[PDB]
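Participant: Right, I'll just put the structure down here and ask away after.
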Amino acid sequence: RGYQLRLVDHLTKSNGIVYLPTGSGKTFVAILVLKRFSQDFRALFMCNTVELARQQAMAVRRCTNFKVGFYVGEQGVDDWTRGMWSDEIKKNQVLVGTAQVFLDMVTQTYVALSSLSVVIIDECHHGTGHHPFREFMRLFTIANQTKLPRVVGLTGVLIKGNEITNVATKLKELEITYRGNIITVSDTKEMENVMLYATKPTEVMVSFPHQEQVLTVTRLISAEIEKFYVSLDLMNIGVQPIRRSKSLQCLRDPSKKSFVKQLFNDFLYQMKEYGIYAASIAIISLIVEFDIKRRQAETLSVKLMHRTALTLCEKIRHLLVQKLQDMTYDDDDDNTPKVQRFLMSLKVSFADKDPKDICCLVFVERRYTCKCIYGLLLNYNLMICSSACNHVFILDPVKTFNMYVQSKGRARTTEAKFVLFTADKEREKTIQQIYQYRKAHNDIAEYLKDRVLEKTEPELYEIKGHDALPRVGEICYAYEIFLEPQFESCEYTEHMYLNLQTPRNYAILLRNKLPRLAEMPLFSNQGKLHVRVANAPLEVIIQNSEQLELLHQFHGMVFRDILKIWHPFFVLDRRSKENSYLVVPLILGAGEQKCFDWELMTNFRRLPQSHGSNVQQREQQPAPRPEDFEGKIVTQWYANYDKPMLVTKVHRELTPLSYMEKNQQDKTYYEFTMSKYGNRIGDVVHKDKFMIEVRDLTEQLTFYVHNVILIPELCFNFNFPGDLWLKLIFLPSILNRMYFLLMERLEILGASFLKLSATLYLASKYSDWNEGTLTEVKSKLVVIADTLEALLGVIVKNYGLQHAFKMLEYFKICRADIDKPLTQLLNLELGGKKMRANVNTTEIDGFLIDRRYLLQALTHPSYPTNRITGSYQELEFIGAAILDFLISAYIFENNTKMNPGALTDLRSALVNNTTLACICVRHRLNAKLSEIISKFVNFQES
């Protein structure tokens, strides 16, 4: 700020003492003078308190870290005897240590003041007499009149002398002991801006009249306390420290002399409890009305009767009851002048001269004063605060006015600020003497600064001394589709039905050529299935409508009468595509050769046994047929017919009149049907018809994902085999991987990589261009986009890294001008500014006392395009999507074992600023920006 530059201007030319108020950044002004002293040519930082030395050493080491200098300090843990200073002060240029460590080392001569170039002593006004700051200054006095270190110091106040003119000699004597020059650092033209940074409310002492009468209630309470003080040996009565001494005497009662404190142990315990109630009532009688003090003692006396009622407490309650008649008449006299002044000042502040609605809490002298003051306002926003104090009004506070407030306050009608008001003359005289000493110190400093440099130098020296798109014509291209089972685990130990177990296969006749179309995994009840696509035959054609329409109507009938579904395409929308009419089966001839047979398509579609059954009458009774029941499915000709079933084997011992598999019908299979729907027994009249094992083909709807005894009498023999119809119903489930042709980690990674292409190349083209105008034309120039970027990442694994990235920008995006830079990038205007190297830029910025790339990387966005670098905004968005796409691409192989839903929670060290800034501190390496960040760094260090 402007106040720190003016105060440090006199310290750079010669020695001087900096006088500034607390909170003005006096330590920051010393750091600026230390950087100017090292540029034009060892520093010593003295601290009075050990607690303040740790904060000054950490702040000096943080600023000297970027300077590439050695910053160390000695708190007294490292001490050694040698002919000079230890390795801490010798190796490090800046040494921050207490004055006691330097004074202890001055007894036996080791290091001399000539080693350090400058010495900064915090709070140089306190050092005097036998203090260590005056002892180290006395050694410099014997070393004076020669080359020595430059003295420097900063303090809140100079000194306070007698009257005015005599006080000016005290300020000159303090500067003569510290060897200060005639230049005194003080805020003059910067006082306007210095007052705006730190607002100090003025101290307004409001005296209130104290009642000379009516105080006999306090004297009677003191007389009653004096009677109890005879047994307790004058504990205390009616004092502010008595409240603190009561808590100190409570812990001091135990662990004392055996015989001496034996009787005083339990005596002082009951006396301190009753004495604190009388001391609190005495303080409440002065601050508030006497009626509140008598009510507090009456409630405490009633609680003593319900207590254990000790022999010492019974006499104290009986003594107070004799004086209760006189104390009750004192509170009944109204039917304190200090409380009237507090109510008048609080009412005038809310009325006018200040905000109408504001938070104003009066400071209570104790916990009992808050409840007493609350009842006075209701009997005649506002609150009674205690613990500390609050803003604005404070009732009879005893404390340092500057240290207690430490904030602003409300206002009243007057020329003044908010402060405490006490009726005692000793409290008002202390605030008046401190204000008069501060005004006299500022007047003595202004009179001393107005003197000539030659006159003040001789005065200090004398004191120091003595719709249809077939795409092709009518032709038959036979594509053999190989479908065979592999293996699986069968718990039921059922037989494995495979399409390769029968000679008849399934071919594909279409007007389109044959793509590669490798196999795909599948599963079923019999085992895993695989479908291979190739063409055994070729150059085939049908003849007119004979062979052509034979596979047509057979395919049209297989649509509804086989799958039996309303929508085969599952609610199609556009209803169009590359036209492939149907695939036709091919029956295998002699050997492994399969020719074109049109009789198989017409026989399967015209078979009535596929769905509709028959009715067995007395004219025709079906006989047992073990040869016809081998591979043929069975149905229900009478009742309960929904899904048919294939008969695997025939059982000669099992008959409709034999033992049933259920206990319902005893030893009869057909008795269960006659007792339910009234059906006949064993179809018509046929008992001897053998039974069979029915196997239902019903399974799950979608076959892509993995996963009963009838009789030949009542069942009709189907013409369709069991194994031939297994692969015919799997066509709808295989369409998932059939229609289309060509993970989620590259999806989100491609979104950051798409923005990284514009961040890398485009932002590195023109560095001086603003961030607003750079993304304006790149945005409008152009979920589903992340899927297209995932395919570009897979293409980068089969070629070079820039291979797929090249065509990725050309194919999807256009960007005629931006596509050329997308190949390679370079450095920003930072390295282009200075044509030599970053060493030339190190002369203006002494932060450097590769360095070329770190120039723009360490640039602050605060400065509006200064000479240190162009800006950090060009590299901010650059590395933004860069590191985002780089961390996502490296985590694609590591997180591949997870799913997009689970891996989305926390993946690859999330960029949240909590762990971000903490990663730099884990390597052991505006004023508002240094405030919240400093408090957050201390809490995150755990």
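The count begins at 1 with the first shown residue.
Recorded method for this deposit: electron microscopy, 7.1 Å.
A Cβ is built for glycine as well, from the same backbone N, Cα and C atoms used for every other residue.
What Swiss-Prot records for this protein is below:
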- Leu20, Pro21, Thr22, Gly23, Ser24, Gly25, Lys26, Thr27: ATP binding site (BINDING)
- 627-681: domain 'PAZ' (DOMAIN)
- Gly156 to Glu (Swiss-Prot position 173): Decreased production of siRNAs from dsRNA precursors (MUTAGEN)
- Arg307 to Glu (Swiss-Prot position 324): Decreased binding to r2d2 (MUTAGEN)
- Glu314 to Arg (Swiss-Prot position 331): Decreased binding to r2d2 (MUTAGEN)
- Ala416 to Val (Swiss-Prot position 500): Increased viral replication of the Sindbis virus (SINV) (MUTAGEN)
- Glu744 to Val (Swiss-Prot position 1210): No effect on RNAi silencing activity (MUTAGEN)
- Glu771 to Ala (Swiss-Prot position 1237): No effect on RNAi silencing activity (MUTAGEN)
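Would you situate these features in the structure and describe their surroundings?
Facilitator: Listed in sequence order, the residues of the same chain lying 6 or more apart from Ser24 (ATP binding site) and placing their CB within less than 8 Å of its CB are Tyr3, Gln4, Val194, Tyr197, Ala198.
Secondary structure from DSSP puts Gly156 (mutagenesis position) in coil. Over all protein chains present, the Cβ of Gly156 (mutagenesis position) has 15 other Cβ atoms lying within 10 Å.
Secondary structure at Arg307 (mutagenesis position), as computed by DSSP, is coil. Taking a C-beta cut-off of under 8 Å and a sequence gap of six or more, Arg307 (mutagenesis position) has these contacts in its own chain: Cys313.
Here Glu314 (mutagenesis position) comes close to no residue that lies at least six apart in sequence on the same chain with a C-beta under 8 angstroms from its C-beta.
Within 10 Å of the C-beta of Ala416 (mutagenesis position) we count 14 further C-beta atoms, all protein chains included. The secondary structure of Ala416 (mutagenesis position), as reduced to three states from DSSP, is coil rather than helix or strand.
The secondary structure of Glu744 (mutagenesis position), as reduced to three states from DSSP, is helical.
Using a 10 Å radius centred on the Cβ of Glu771 (mutagenesis position) and all shown protein chains, the other Cβ atoms total 13.
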Participant: Taking the centroid of the Cβ atoms of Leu20, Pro21, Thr22, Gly23, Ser24, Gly25, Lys26, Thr27 (ATP site), which other same-chain residues have Cβ within 8 Å of it?
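Facilitator: What remains near the Cβ centre is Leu154, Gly156, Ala198.
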Participant: Please give the Cα-Cα distance in angstrom between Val782 and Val783, rounded to a whole number; the 116 residues between them are not modelled.
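Facilitator: Once the 116 missing residues are skipped, the Cα atoms sit 15 Å apart.
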Participant: With H, G and I counted as helix, E and B as strand and the rest as coil, say where DSSP puts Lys26 (ATP binding site).
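Facilitator: Once the DSSP labels are grouped into three classes, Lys26 (ATP binding site) ends up as helix.
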Participant: Taking the Cα of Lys26 (ATP binding site) as the centre, which of the mutagenesis positions listed as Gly156, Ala416, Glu744, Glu771 lie within 10 Å of it?
Facilitator: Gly156
Participant: Mind checking how the domain 'PAZ' (627-681) divides into helix, strand and coil residues in DSSP?
Facilitator: 4 helix, 10 strand, 41 coil
Participant: Can you grab the distance between C-alpha atoms at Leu742 and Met743 for me, in Å and as a whole number, given the 205 missing residues?
Facilitator: 12
Participant: Kindly assign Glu771 (mutagenesis position) to one of the three DSSP-derived states: helix, strand or coil.
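Facilitator: It is helical.
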Participant: For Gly25 (ATP binding site), identify the closest of the mutagenesis positions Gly156, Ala416, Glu744, judging by Cα separation.
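Facilitator: Nearest by Cα distance to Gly25 (ATP binding site): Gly156.
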Participant: In angstrom units, rounded to an integer, how far apart are the Cα atoms of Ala416 (mutagenesis position) and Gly23 (ATP binding site)?
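Facilitator: Their Cα atoms are separated by 22 Å.
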Participant: Given the binding-site residues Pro21, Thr22, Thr27, tell me which ones have a C-alpha lying within 10 Å of the C-alpha of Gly156 (mutagenesis position).
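Facilitator: Neighbours among binding-site residues, in sequence order: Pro21, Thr22.
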Participant: Between the Cα atoms of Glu744 (mutagenesis position) and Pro21 (ATP binding site), what distance do you get, rounded to the nearest Å?
Facilitator: 61
